Every structure is written in structure tokens, then in C-alpha cells.
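Heads up: the structure comes next, in C-alpha cells.
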There are 2 protein chains.
Amino acid sequence: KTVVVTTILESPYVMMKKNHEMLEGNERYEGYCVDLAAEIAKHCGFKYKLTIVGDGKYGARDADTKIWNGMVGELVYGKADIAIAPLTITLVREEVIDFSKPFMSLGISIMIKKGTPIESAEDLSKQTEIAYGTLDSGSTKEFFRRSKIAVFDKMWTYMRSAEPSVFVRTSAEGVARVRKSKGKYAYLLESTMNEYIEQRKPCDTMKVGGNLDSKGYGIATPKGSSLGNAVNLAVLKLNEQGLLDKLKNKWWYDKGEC
Amino acid sequence: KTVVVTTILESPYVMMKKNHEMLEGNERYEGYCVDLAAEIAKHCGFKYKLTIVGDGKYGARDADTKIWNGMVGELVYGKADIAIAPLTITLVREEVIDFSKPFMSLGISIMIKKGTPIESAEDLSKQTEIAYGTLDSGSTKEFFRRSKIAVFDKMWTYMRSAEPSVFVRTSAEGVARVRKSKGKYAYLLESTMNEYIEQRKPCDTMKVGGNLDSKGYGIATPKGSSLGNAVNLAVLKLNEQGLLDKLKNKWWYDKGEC
Ligand SMILES: N[C@@H](CCC(=O)O)C(=O)O
């Protein structure tokens, strides 16, 4: 009756502890989602096993094979009982798995190298010297592609045809590109990651402007799983009790290096 | 098979149109939730009738009789098919009705008459000169009643017993009390409402400090209703289409006076 939890190595959600090689089982891991898993399991009265998603992906459907990858695939295909991770609640995912109400909110945001003369999306859109882009797939890119807002439409037209490519293959790549580009690249990404990186050495990036959209991370379970009802109530309780806000502070701010 | 929508008069979510006595049915109303209802109906392929909740309340469960009032009551007891309203998703409500993923975020916040020497809940809690209260039969009051967070527990202990009563029957009543009390009343209400009022004449109130919590409004249906899955998908679709932010921007900000 041990619950198999799928999650992903993404800081500060799930990280290998300092001495992890000398440790076993759930004790190898630390982070926001590790803490959150422990609290959900306590509330629902279950034992569980943390497992890192085999392919290191969140969950997208291949247009050709129709196969779901990532944590969503592990749920869809019966390999895990619950995903506890920074997994964005999207329409296509909601169609195939069940989600709790969100445990954390986020929106698209702008990361700059400190000293970059940019304070908003409008600022980016009106100029050319400072390049800017998104992950080469997912929620952030799709936001721009689809936007009917003039500023964002202008930004998309620019990003889609910019040379060399302004797209990056991973979050770490986007962050590195801001850091290496001497103020000549701004990266559009989730607020949560932006805010986390801002609190980390070498303390050379900053989040600017308001968020461009709004979405949430949810706990996911296989469609119709009986675990879903209980974990959803657990999320609502933990939020109301102030525990979710505490955990955010714990992992983003309390020991911020900046 | 007309779907009966319960809702509530609350600006800018649902408002009486100017010539409403000369108007019929759904055409009597305007606002964010009126627009949202139309969009959800369109996505979901139903006809509907907007109805204003009979008792003018959001919804709470009486501790003695255990009966639910407000919009929640109308869903619980079978008097409406769906609520499309600024209806906060809470644990106690989630137990008795179904909710979509949130279509708007909010937190409890403090409204003051401008120059009132209060910057935080802590400030309110440490003094008695400036009275403070909340809306009856809503999630803000239920939050304080249930809170084990020390500062909020202290504020509830005060509010529950304050004379004369610090509680109001409608959001508009709390706002008027703030405006008429020469800085000696502060009103605890949701950030969304606070920010709307802050940008309306006579421009004499302000939101102070950070939000006290973080939560969201959901579209609600009776537990197990078939409309639920569909309406939830609609909310996700509308968010991904930019329509929720469009409506927010339309009814807030665009309508600012101050
Ligand atoms: N949105 C709240 C009402 C407003 C309040 O309680 O401040 C509810 O659903 O009860």
C-alpha cells in the first residue's frame, strides 16, 4: 500500500542532499516538494516512496505516437500513483490526469542580468539591442505564439524570426544565457524559477516587471484515482494553515544567498 | 434544461446595468462574471439564467443547525445548477460542492481610510483604537474563525466579541463604514475588491500591507454534477486563450478613476 510518488530533480523542489550517497530511500532528497510530500502523506495517512521521473520530463504528448512522456506519462501508464512536482495545470494535461487545486501560483516573468535597462515586456518589445527569448517548447512559448496583445504579438514576431535563435532547450540554458550575454539577453520564464535564481549566488540576475499571465502547479493523480479527493483537501488545508507559505519562504528566502 | 446560475451583486463582478428596470433577464446585468458566464456557456453549449442569490450571501455553515446559506447553500440544496461568482475555494466548501480550478487569485487584505496608522495585521492586532471587521457569511470570516495562526486567532478573539458589531452584511457596507469612520474602522476584504475600490472615486481608501493569505475563486457546481468536468475545462481553455486576463483588465484597471 506504499504510494509511488513521481517527482523531478528541479531546485528547490527536489534536490539531492549533501550526503545523499550515504543515505537511502526518501532520505536522499530535500526540497519544497519533498516537504510537501511528507505533509500530504501525514494528512492522508499513507506511506510513500519518492521516485525521480525516468526521462526527467514534465509531461507532453508526442504528436505522432500519441505517447505521453514525463511525470504525466508515469501516471497515464500506471507507473506511479501521484506526481508531486512543479507541474503546471494545463488543459491538455487536465484531459488525461486529475489535478488538485493549485499549491503554488506562477506567471511568465522577465529575467535580466543586473544593470540591463529593461523594466517591462513593453520595454523589450520596443527595442532590438537586447535579445530575448523563451524555452523552445511549453507554456511560456505558447503564450507568445497565441497572444492577441499587441506588445506580446510584437515580441513573438521578433522571437520567431530572430537569428541566431533566441530559444533555449532548458531552463538552465536560459539562465546561463542571461549570465553570459553581458546584459544583451533577457530570458522569459516562470516567476517561481526567476525568484529562486534571484536569491542564489552569484546574485547577478533580477526579476523585472509584473507577471504576464497566471497559472498554477497542481498535484496530479491518474484519472479517477481515489487518492485525488484526499490529496486535494490536503492541499487546501495546508494552504489555509499557512504551511505552503512557510515552505515557500523556507526554500526561496530563509537561506537566500543574496 | 436552462441552467440556473446563482450569483451575487458585487462590483465589478455582477452589477445592475444603468437602465435595468427597462431591461429583461440576463440583459439586466453586467460585469466580469456576466462576461465569464457568457463565455463558459458558449464553450459548454448551454442556455442559462442569471439569478441573484436569494439571501445575498456567499455561504457559510451554521455551527448549531449545520445548514449552509448563500450561494453554497443554493448548490448544496439543489436550488441552482452552477455558481459563477467571486466564490472562494476553501476546504470546508470543497467538502460539500465541486469547484473548477481557480479563474482568479486573491488574498485577504486590509482596507483603510487614507492616513490611518496601520500597516499590517500585526498592527491591527496590537491595538483597540481602530476597530476592524469582515463580511458576514463569507470566506474571510470563516478564515479568521478557524485560524490557529496566533495573530489571526488574536484578531478573531477580538472581532467575535467586539461591541458594537464589527461585521457587515455586504461588501458595500464595510466600504462605507471605512469611508465614514474617520480612520477608526479598517475592513478585512479580498485583494480583488480592495484594489477595485482603491481606483474609484472618491479615492479615499487604500490597501495596506501584504495579503494575509493566498487563494482563488472557482466556478462551483453541486458535488458530482455532470456540468463540473466541462466547466473546469472551459476555465483552463479561457485562461490559455488570455480571456480571463482580458476580462480582468476590462473590469478593473480600464475602469480606474483615481
Ligand atoms: N469571496 C468570499 C466573499 C468575500 C469575503 O469573504 O471577504 C467568499 O466566497 O465567501
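We count from 1, first residue shown onward.
From the backbone N, Cα and C atoms, a Cβ is placed for every residue, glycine too.
Features as listed in Swiss-Prot:
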BINDING   B:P86, B:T88, B:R93, B:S139, B:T140, B:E190  L-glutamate binding site
MUTAGEN   B:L91 to Y (Swiss-Prot position 504)  Promotes dimerization. Strongly reduced desensitization
MUTAGEN   B:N239 to D (Swiss-Prot position 775)  Increases rate of desensitization
Identify which of the following recorded positions, namely B:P86, B:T88, B:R93, B:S139, B:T140, B:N239, place a Cβ less than 6 Å away from any atom of ligand 1, and list them by sequence position.
B:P86, B:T88, B:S139, B:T140
Taking the binding-site residues one at a time (B:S139, B:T140), which has its Cβ surrounded by the most other Cβ atoms within 10 Å?
B:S139
Recorded L-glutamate site residues B:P86, B:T88, B:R93, B:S139, B:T140, B:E190, farthest C-alpha pair in Å:
17
Among B:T88, B:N239 [recorded positions], residue with fewest other Cβ within 10 Å:
B:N239
Just name the recorded positions among B:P86, B:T88, B:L91, B:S139, B:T140, B:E190 whose Cβ comes within less than 8 Å of a chain A Cβ; none is a fine answer.
B:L91
Neighbourhood of the L-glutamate site (B:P86, B:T88, B:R93, B:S139, B:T140, B:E190): other residues with Cβ within 8 Å of the Cβ centroid, in order?
B:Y58, B:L87, B:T90, B:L106, B:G138, B:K215, B:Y217
According to DSSP, which kind of secondary structure is B:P86 (L-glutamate binding site) found in, if we only use helix, strand and coil?
coil
In the chain carrying B:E190 (L-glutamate binding site), residues 6 or more apart in sequence that have Cβ under 8 angstroms from it:
B:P86, B:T88, B:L106, B:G107, B:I108, B:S109, B:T140
Can you tell me the three-state DSSP label for B:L91 (mutagenesis position)?
helix
About how far apart, in whole Å, are the alpha carbons (Cα) of B:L91 (mutagenesis position) and B:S139 (L-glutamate binding site)?
10
Ten-angstrom check, please: count other Cβ atoms within 10 Å of the Cβ of B:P86 (L-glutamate binding site), all chains counted.
24
Judged by the number of other CB atoms within 10 angstroms, which among B:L91, B:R93 is the least packed of the recorded positions?
B:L91
